[PDB]
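A.B. asks: Okay, here's the structure, questions in a sec.
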Protein chains: 2
Amino acid sequence: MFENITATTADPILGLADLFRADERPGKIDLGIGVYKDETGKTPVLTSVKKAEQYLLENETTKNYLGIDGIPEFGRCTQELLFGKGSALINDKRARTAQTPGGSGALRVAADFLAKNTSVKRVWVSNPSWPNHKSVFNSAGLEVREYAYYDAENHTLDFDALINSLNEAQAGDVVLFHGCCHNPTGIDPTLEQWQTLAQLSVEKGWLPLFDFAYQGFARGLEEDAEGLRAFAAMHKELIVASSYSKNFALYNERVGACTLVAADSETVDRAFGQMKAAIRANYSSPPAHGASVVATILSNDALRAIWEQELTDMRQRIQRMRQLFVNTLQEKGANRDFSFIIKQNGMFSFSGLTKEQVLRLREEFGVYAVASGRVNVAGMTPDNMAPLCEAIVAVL
Amino acid sequence: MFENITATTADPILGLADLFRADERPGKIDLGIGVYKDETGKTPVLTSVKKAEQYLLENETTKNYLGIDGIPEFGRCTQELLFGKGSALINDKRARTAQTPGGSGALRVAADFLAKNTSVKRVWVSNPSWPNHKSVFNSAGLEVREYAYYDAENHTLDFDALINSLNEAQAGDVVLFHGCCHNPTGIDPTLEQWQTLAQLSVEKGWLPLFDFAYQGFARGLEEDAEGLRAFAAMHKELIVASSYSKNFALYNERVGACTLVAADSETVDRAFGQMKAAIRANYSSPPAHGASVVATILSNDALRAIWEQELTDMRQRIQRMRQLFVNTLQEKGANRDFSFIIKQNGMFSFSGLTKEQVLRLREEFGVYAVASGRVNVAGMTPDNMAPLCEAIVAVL
């Protein structure tokens, strides 16, 4: 039964880990998978996280199964983060949250939920998006169509082209929005633009699906949720697939959430039963450790304040790396205007590098980026900035 | 559109948790979800696991993503547990292992892998079986049929009806076997019956899928794997979905493995690339904490020795509860002979209580079993045994 299975090439993003690890050159530089590095070039466990893990070690007395939807406190805390303390959606009990294995697991749960329980047939995704969006939705049995988003020559959001392409989206179609730190472009709608899309989404009867993996990495926790909240103020129905992988530096513990919003409590509760069914037929119930860490931190004032400073510290280091990157490219001999990189939000720079250029970077210089030209700015340090900029200039 | 979603019924197993919790009857007893309890009715963390978690807290320097297939040492240890050290399968590099979120996640990845990459259309499961088997395979669009298994009159394997009922299973159909501790009957094939099934499977061209959620709970680690190893000696291809939930008491950390075996290394590696694609489109990569604990224990001679004894301790307590259960039903005036319970393997008793009797146990006595009459013997205790048995005597 296995003899004729077709070979696959590895993931465009995740395939880099193996390639990177096998490389024997001491000067290799990993600018691939979106993980935060500190000034030492390491990916540390947060101080708040270690303290929470120490608490769990001494205080946990069981590994008994969580409910299919995970830790109740974790749900409450994520709804507050998403919608704002004292939001109508929380007061009116219009939202239900399943803790999931990462933002990824939350996307798949949402896709399975919609495919198996509604008339949804297709999902609209921005032209450049995270490459795994198509795979997740296709695997669930959904068609994916693209909408215009990025102007590659101007390195800007082409809002008019976005609106125009989305006129092909019908009522009952899903449209995927990145909550902030659009991946890979780093370009987000302004508040006014979010408000426009919210209005249009209502008019046209789309179902908004928010992928919210970087809350805290654009401007801040509350500010980064303004887009989602503008949608939430306007819609009866939406779904949010959120992640704590990046904002808690908890990548390998797989901590995310799928939040279902409906017109009222009766409707959301009934629908969430089917979401629970889709989880049950997948991984049964979610992993406790990472989510417990998150709930422990978010529900303790002192710990939360420590974590919030740590997240601010990550955001600010990336911003400093972004400026240093642009300044160093100039010193190393790049002719061209890279000022657009300063305007990008989040971990990445969508650099404009060619497939052949990124291949050269890997092969000749041991600098690893995604073939789309996506580079992880969060993986840049004062120590590796010179060599990576020399490498980029050498392939220009 | 969420108003169009149809009402679900709660899971027949996992649904018990909320119902049991909500019950206000003093002296209520939970015999539902299969978790081990000690003599005082707690579900403790193993001391081996606490020591492992201490080690991790001290030594972990990052939460950086695992690969799609998880921790390499975890995969190695898993294959040794499954097939035995120096197994031909391991030496010929015919097996590949992905760490997954539980045995549940392992079943799901097998299903997704099979549906997308093979001509498998049909999976045969036992009547009765764990109710989530059908759900997981159906999620991938695979037809699930039932084969005869249990002779409930005699409380044995109806082996003739088993053979007859699988007459119709075609070349390229999957047939699912429980490695040991059949859920819910507690009746396993003898080794001769395993060898008979292994031979028939080869003749008929089935693809065996072993669900191995209870290794160690029937007789011991190596003996419990005899059936699997009999199949493995005979087959070019098979899949194993295994779980460390019960044998490490690590339920909520979601610790499992999907192991793929093919005729040779070229084939398994090529097939496994597609298995990774199936994981990527689901939850991307597995949760580190539980699997690291398992790997830490199994790879350290001293820690592993501690764990092995803790496992045989659990097994011993369950066996004492089987005997106490039969004796106490006797003492409390049951006329139905429950001696058959003594010969059942694993955590459960398939008691032969009807759906009406189970409901009355719940409503009248606050005693919670699964509607199939499956009772968790591992949740029985010297203190709860007498009231539990008085309640059963009252409803028969």
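Along the chain as shown, the residues are counted starting at 1.
Structure determined by X-ray crystallography, 1.9 Å.
Cβ coordinates are placed from backbone N, Cα and C, and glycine is handled just like the others.
What Swiss-Prot records for B:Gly34, B:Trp130, B:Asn183, B:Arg374 is L-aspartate binding site, and it gives a large-scale study or a structure entry as the kind of evidence. A mutagenesis experiment is reported in Swiss-Prot for this position, B:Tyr65 to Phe or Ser, and the note states: Slight changes in activity. Under its mutagenesis annotations, Swiss-Prot gives B:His133 to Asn the following note: Decreases to 60% in maximum rate of the overall reactions in both directions. B:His133 to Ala appears in Swiss-Prot as a published mutagenesis result, with the remark: Slight increase in maximum velocity of the overall transamination reaction between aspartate and 2-oxoglutarate. Listed in Swiss-Prot as a mutagenesis experiment, B:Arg280 to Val is described as follows: Reduces first-order rate constant over 25000-fold. Looking at Swiss-Prot, the entry for mutagenesis of B:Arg374 to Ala says: Reduces first-order rate constant about 10000-fold. Among the mutagenesis results in Swiss-Prot, B:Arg374 to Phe or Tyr has the note: Second-order rate constants are reduced by >5 orders of magnitude. The residue drawn here is the original one.
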A.B. asks: Give me the Cα-Cα distance between B:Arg374 (mutagenesis position) and B:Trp130 (L-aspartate binding site), rounded to a whole Å.
C.D. replies: 10
A.B. asks: Cβ within 8 Å of the L-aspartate site centroid (B:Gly34, B:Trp130, B:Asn183, B:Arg374 excluded): which residues?
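C.D. replies: Neighbours found: B:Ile13, B:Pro184, B:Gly346, B:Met347, B:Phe348, B:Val370.
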A.B. asks: Taking chain A as the partner, extract the recorded positions from B:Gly34, B:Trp130, B:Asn183, B:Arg374 whose Cβ is under 8 Å from a partner Cβ; order them by sequence and answer 'none' if none remain.
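C.D. replies: Checking chain A against the recorded positions, no residue falls within range (Cβ-Cβ under 8 Å).
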A.B. asks: Reduced to three states, what secondary structure does DSSP give B:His133 (mutagenesis position)?
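C.D. replies: The residue in question, B:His133 (mutagenesis position), is helix (DSSP, three-state).
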A.B. asks: Just to confirm: which same-chain residues, 6+ apart in sequence, have a Cβ under 8 Å from the Cβ of B:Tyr65 (mutagenesis position)?
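C.D. replies: In sequence order, the residues whose Cβ lies under 8 Å from that of B:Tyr65 (mutagenesis position) (at least 6 apart) are B:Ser285.
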A.B. asks: For a quick check of packing: other C-beta atoms within 10 Å of the C-beta of B:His133 (mutagenesis position), how many?
C.D. replies: 21
A.B. asks: Among B:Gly34, B:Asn183, B:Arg280, these being the recorded positions, pick the one whose CA is nearest to that of B:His133 (mutagenesis position).
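C.D. replies: Smallest Cα separation from B:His133 (mutagenesis position) among B:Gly34, B:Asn183, B:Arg280: B:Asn183.
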A.B. asks: Using a 10 Å radius around each Cβ and counting other Cβ atoms from all shown chains, which of the mutagenesis positions B:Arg280, B:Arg374 yields the largest count?
C.D. replies: B:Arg374
A.B. asks: What does DSSP assign B:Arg374 (mutagenesis position), in three states?
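C.D. replies: For B:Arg374 (mutagenesis position) - judged by DSSP and reduced to three states - the answer is strand.
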A.B. asks: Need the DSSP three-state call for B:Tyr65 (mutagenesis position) to compare against my parser.
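C.D. replies: Note: B:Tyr65 (mutagenesis position) is coil by DSSP, not helix or strand.
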A.B. asks: Can you tell me which of the binding-site residues B:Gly34, B:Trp130, B:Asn183 is spatially closest to B:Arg280 (mutagenesis position)? Compare CA atoms only.
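C.D. replies: Checking each of B:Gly34, B:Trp130, B:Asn183 against B:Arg280 (mutagenesis position), the shortest Cα distance is to B:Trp130.
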